[PDB]
Amino acid sequence: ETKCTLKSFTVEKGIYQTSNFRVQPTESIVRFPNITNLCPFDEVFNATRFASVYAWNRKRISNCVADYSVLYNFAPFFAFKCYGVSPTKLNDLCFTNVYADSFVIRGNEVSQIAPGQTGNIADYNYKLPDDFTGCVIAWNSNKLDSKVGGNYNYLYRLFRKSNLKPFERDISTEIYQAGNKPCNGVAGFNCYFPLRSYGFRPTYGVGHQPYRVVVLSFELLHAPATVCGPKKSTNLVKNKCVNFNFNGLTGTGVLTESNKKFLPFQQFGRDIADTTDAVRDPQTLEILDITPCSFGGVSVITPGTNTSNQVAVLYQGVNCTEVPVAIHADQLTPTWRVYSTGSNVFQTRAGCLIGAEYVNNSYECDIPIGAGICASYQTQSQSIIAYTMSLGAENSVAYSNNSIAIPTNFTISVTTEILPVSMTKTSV
Amino acid sequence: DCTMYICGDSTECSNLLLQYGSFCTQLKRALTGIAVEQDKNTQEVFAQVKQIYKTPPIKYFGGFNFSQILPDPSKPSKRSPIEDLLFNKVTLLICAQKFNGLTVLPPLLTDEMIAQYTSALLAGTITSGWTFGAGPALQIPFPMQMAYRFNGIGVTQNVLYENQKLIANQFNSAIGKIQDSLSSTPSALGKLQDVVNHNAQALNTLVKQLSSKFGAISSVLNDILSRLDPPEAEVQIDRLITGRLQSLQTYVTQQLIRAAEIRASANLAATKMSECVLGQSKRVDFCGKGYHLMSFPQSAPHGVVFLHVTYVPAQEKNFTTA
Amino acid sequence: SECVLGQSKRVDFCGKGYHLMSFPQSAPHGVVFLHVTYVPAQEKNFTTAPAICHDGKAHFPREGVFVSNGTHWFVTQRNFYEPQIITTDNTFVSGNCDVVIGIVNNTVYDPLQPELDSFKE
Amino acid sequence: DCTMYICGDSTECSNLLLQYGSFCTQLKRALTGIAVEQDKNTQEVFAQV
Ligand SMILES: *[C@@H]1O[C@H](CO)[C@@H](O[C@@H]2O[C@H](CO)[C@@H](O)[C@H](O)[C@H]2NC(C)=O)[C@H](O)[C@H]1NC(C)=O
Ligand SMILES: *[C@@H]1O[C@H](CO)[C@@H](O[C@@H]2O[C@H](CO)[C@@H](O)[C@H](O)[C@H]2NC(C)=O)[C@H](O)[C@H]1NC(C)=O
Ligand SMILES: *[C@@H]1O[C@H](CO)[C@@H](O[C@@H]2O[C@H](CO)[C@@H](O)[C@H](O)[C@H]2NC(C)=O)[C@H](O)[C@H]1NC(C)=O
Ligand SMILES: *[C@@H]1O[C@H](CO)[C@@H](O[C@@H]2O[C@H](CO)[C@@H](O)[C@H](O)[C@H]2NC(C)=O)[C@H](O)[C@H]1NC(C)=O
Ligand SMILES: *[C@@H]1O[C@H](CO)[C@@H](O[C@@H]2O[C@H](CO)[C@@H](O)[C@H](O)[C@H]2NC(C)=O)[C@H](O)[C@H]1NC(C)=O
Ligand SMILES: *[C@@H]1O[C@H](CO)[C@@H](O[C@@H]2O[C@H](CO)[C@@H](O)[C@H](O)[C@H]2NC(C)=O)[C@H](O)[C@H]1NC(C)=O
Ligand SMILES: *[C@@H]1O[C@H](CO)[C@@H](O)[C@H](O)[C@H]1NC(C)=O
Ligand SMILES: *[C@@H]1O[C@H](CO)[C@@H](O)[C@H](O)[C@H]1NC(C)=O
Ligand SMILES: *[C@@H]1O[C@H](CO)[C@@H](O)[C@H](O)[C@H]1NC(C)=O
Ligand SMILES: *[C@@H]1O[C@H](CO)[C@@H](O)[C@H](O)[C@H]1NC(C)=O
Ligand SMILES: *[C@@H]1O[C@H](CO)[C@@H](O)[C@H](O)[C@H]1NC(C)=O
Ligand SMILES: *[C@@H]1O[C@H](CO)[C@@H](O)[C@H](O)[C@H]1NC(C)=O
Ligand SMILES: *[C@@H]1O[C@H](CO)[C@@H](O)[C@H](O)[C@H]1NC(C)=O
């Protein structure tokens, strides 16, 4: 691994930071609410009559298991466009409530049902919020919403004082003041009836034929969820590294009993950097605390590959007891586990050192390990030893108050000193 | 660690990260160079002694009292009272929050291993003088050494031999106020505390900057992967990878400048140790205010403290000259 | 500027020891200094005194230090052993005999007295 | 000033700027440190009396 990291077939004496070890998870668990009754997705899509645009109705869906793959057979639509979520995994998420709206418009204005759009129908009739998170479905209904004589049951507002706020409905029928004349009368010039009727007939081509529209609105926030997809819960395991799925929010780590005082309207717990730290179990009202797996840097102490072929391994910042826990079959991110805990395990304040033996000697520092510990390839027939660095040789000085030492000879010494002055000049 | 900071042990994020090139092989080398340089910095200031000298058990140096600076054998760690006062004044939840791959390595030289060097220097300088800077230690009585130091600044040596008791009392009283001045003023060790304060807020900002969205659906890769299909997941997480790389690069860019700022001061401290401590300096205002006589070193967390002993003229009278 | 074009008094700036000379050489992208220094050698220890009291007056060295080989007192330079007879020109007198701690008795040669009393007789 | 340099007193640009993190709290501190250092530089050369 050291050779692969250095991109060379030879290595020199030193200590190299190769990689990071991590403990792999054992199994996976799923925790979803225990809900059985199906959702009423037939009334929304299969109805004999649809409300007009100016009086669009809203239906609440909650406390049921929602399968979104069945509504494909309920209406002959083609697009099924969604904004805040991919339609592929709508079955893998848990929502807190669903809202279904339905109406009938002209084919021209179907493009106006979108966030940030304005027009005749997105200003005075139905305006989506700028941060919409849901789906819009529209399909042609010319064969059952347009008569040869003409259809007049569909109304829409064209005149009003000001643009209406998102998800707000206005059903007032009063004469608009469109002139200096006081519009007190029932009707007249400069006084317009704000509601106009469609003319759906088979004669009109595409773009003028009636279209039937259903809008599904979700909200993906942290709150007690009622409507959920069709997934089966498993048992609850504790104190072991597993893959948990609490109401659709996946993760990885160990779960422990927690002593955090939550509140009935609080379900999740966060911290700085905005990551989940505590969860409330959906099936049973219990609080669990998530802790990540065990990880640690690993370093390889080696003499020059020319000199020998033995290495020692330093696990940085871990106590020597968890290394056997870390060293398990099919449970460690590094593939190699040949070292494991095979003797010569020594606890340094820098970390746990494996493959090197400790001696009661003191030499100069060859390969610095840290915290006053060094290592070197030496004899006790040749192995790798780990010792404590020596600052020098002990030497007591002599002091007396009536004695002085004077030299009687001299020496001339010539030394050398090297200093860089400049580098290369480059151009790009 | 890039792979665990940028990507929270995900696999798709890892594949994109390898697709982005070698921006993190370069990051892993600058920090290693900085760490090796930091280990080398302390080896020049202190490791200037061939051996480890020891002061004699009998301590009578002509009336001068050095008990405030020699090691205390009673305490578990052989540190002088000045050194203990210095250590008890610089202080080194969020630390355990660095589950994001940010760690701190221990220095190679232990605090005891630096106290030993300082004690060796002090024993050599108060037993032998400046002679041990050139070759082996050459013994000389402390009053005669002080007479030579007086003679080196233009004052005759009989002044010391005639005012020895007064000079000893003045030195003892002057050295007895360092503890009071340090323990009274709260901003005494401010240059050393700023070093440890500036290296914690950087890590705190690096951790806190993981919650930003950088113009995406959310700041969590798991939610993005669970709500959006791979064709758009690789577009959403691609806006987080670049932002996190840009956040990571500024950290090492500023550390590369702080390291040079620290290295300049380390070089200055090494020069001061060579010149003020291992000899007598004629440079003006280099080793204190006045005429330099002596200097004594002490160790503090992430730094050194010099005690400069200088000669200051006193009561003046004016005459007529020719 | 400092080591090569002159003699440096700064400690450990131009080598280990007492600086004498320096010579420059050029290397690819850098410079090399050869520092020539003076290092003391074989040491021997004597008994020392701060002052000498001859006529009830204290005598201090002019340039050097008082030293003793066991029975006789000499004055020598600090950095080399070169004993000499204590005369009235190696020393200067300042003060009386009872202010200095560690004073010793001895005699100081007077070069003038025999030369100008034998002839003047 | 970031908020006025990057965004010409617009409101949407400001919203994206707050969304983009705290890269301008760090910019406002380095320049302040440089300015204080500049003020300290001239106080050592001259104020020696
Ligand atoms: C490594 O782990 C062992 C096992 O827990 C530690 O030994 C115990 O440590 C705790 C506190 O960490 C003490 O309260 C116990 O008294 C220790 N038991 C024994 C039998 O010593 C050990 O201390 C850990 N190593 C380090 C450096 O903390
Ligand atoms: C030289 O030897 C020692 C210094 O190492 C000193 O002797 C001590 O002197 C003090 C005060 O003069 C006395 O209180 C001690 O009782 C002495 N101790 C011993 C063991 O003699 C002094 O500097 C010199 N000694 C003499 C006798 O002058
Ligand atoms: C000072 O040291 C020098 C050597 O550095 C001594 O010179 C040596 O003396 C021995 C014995 O006479 C000879 O065998 C060597 O050949 C000499 N060396 C050289 C380079 O000439 C010298 O004797 C010493 N001086 C004193 C007074 O001891
Ligand atoms: C050298 O100084 C120390 C520190 O002032 C002296 O130790 C003090 O001695 C007095 C009198 O015995 C005690 O009341 C203090 O409590 C001591 N202080 C400490 C910190 O221990 C010491 O006596 C001085 N040396 C001599 C020879 O007088
Ligand atoms: C200390 O030095 C004196 C220098 O005078 C030595 O005295 C001389 O010693 C030589 C050799 O024995 C004699 O030939 C001279 O006559 C002595 N001079 C006088 C004036 O008596 C003295 O021997 C030396 N001491 C020791 C212990 O070597
Ligand atoms: C030699 O030194 C001794 C002491 O070291 C001196 O002796 C003192 O002499 C004075 C005056 O004669 C007396 O009052 C003292 O009582 C003496 N003290 C001792 C301890 O003897 C002496 O003066 C010095 N000079 C000579 C020539 O002997
Ligand atoms: C719609 O409902 C009617 C009456 O309940 C039923 O006959 C028809 O099969 C339904 N169509 C679909 C597609 O569910
Ligand atoms: C009714 O709602 C609209 C929606 O924007 C708002 O502008 C208006 O002030 C509200 N009240 C009246 C009386 O129109
Ligand atoms: C079903 O869910 C409720 C939610 O409170 C829980 O109390 C109950 O124990 C669950 N039933 C089973 C069989 O787990
Ligand atoms: C290994 O070392 C020997 C002696 O030090 C040397 O002769 C040889 O060329 C080296 N080989 C390599 C591949 O470094
Ligand atoms: C080495 O030191 C340990 C710890 O003091 C001691 O138990 C052991 O006997 C020593 N061994 C040798 C060979 O000195
Ligand atoms: C000394 O200075 C004072 C004022 O500074 C002056 O009055 C006095 O005359 C001076 N002494 C002599 C001898 O000039
Ligand atoms: C010189 O030192 C040695 C030991 O270092 C000692 O035995 C000897 O007595 C000393 N010489 C004198 C004259 O005191």
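Residue positions begin at 1 at the first shown residue.
Heads up, header says this was done by electron microscopy, 3.2 Å.
A Cβ is built for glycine as well, from the same backbone N, Cα and C atoms used for every other residue.
Now, the feature entries from Swiss-Prot:
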- A:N46 to Q (Swiss-Prot position 343): Reduced viral infectivity (MUTAGEN)
- A:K147 to T (Swiss-Prot position 444): In strain: Omicron/BQ.1.1 (VARIANT)
- A:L155 to Q (Swiss-Prot position 452): In strain: Omicron/BA.2.12.1 (VARIANT)
- A:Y156 to F (Swiss-Prot position 453): Decreased HLA binding to NF9 epitope. Increased binding affinity to human ACE2 (MUTAGEN)
- A:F159 to L (Swiss-Prot position 456): In strain: Omicron/EG.5.1 (VARIANT)
- A:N163 to K (Swiss-Prot position 460): In strain: Omicron/BA.2.75, Omicron/BQ.1.1, Omicron/XBB.1.5, Omicron/EG.5.1 (VARIANT)
- A:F189 to V (Swiss-Prot position 486): In strain: Omicron/BA.4, Omicron/BA.5, Omicron/BQ.1.1 (VARIANT)
- A:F193 to L (Swiss-Prot position 490): Increased resistance to neutralizing antibodies and human covalescent sera neutralization (MUTAGEN)
- A:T379 to A (Swiss-Prot position 676): Partial loss of O-glycosylation by host GALNT1 (MUTAGEN)
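Overlay of Swiss-Prot annotations on the structure.
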residue	record	Cβ within 10 Å
A:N46	mutagenesis position	10
A:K147	variant position	12
A:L155	variant position	16
A:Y156	mutagenesis position	23
A:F159	variant position	15
A:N163	variant position	11
A:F189	variant position	9
A:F193	mutagenesis position	14
A:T379	mutagenesis position	7
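In this structure, the CA atom of A:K147 (variant position) is 16 Å away from the CA atom of A:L155 (variant position). A:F189 (variant position) is 24 Å away from A:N163 (variant position) when you measure Cα to Cα.
For ligand 7, no neighbouring variant positions occur among A:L155, A:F159, A:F189, by Cβ distance under 6 Å. Distance between Cα atoms for A:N46 (mutagenesis position) and A:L155 (variant position): 21 Å, as a whole number.
Across the structure, A:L155 (variant position) and A:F193 (mutagenesis position) are spaced 12 Å apart at their Cα atoms. Comparing CA positions across the recorded positions A:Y156, A:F159, A:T379, the one lying closest to A:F193 (mutagenesis position) turns out to be A:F159. According to DSSP, A:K147 (variant position) is assigned to coil rather than to any helix or strand. Ranked by Cα separation from A:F189 (variant position), the recorded positions A:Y156, A:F159, A:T379 are led by A:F159. A gap of 96 Å separates the Cα atoms of A:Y156 (mutagenesis position) and A:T379 (mutagenesis position). In the three-state DSSP scheme, A:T379 (mutagenesis position) is classed as coil.
Rounded to a whole value, the Cα-Cα separation of A:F159 (variant position) and A:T379 (mutagenesis position) is 98 Å.
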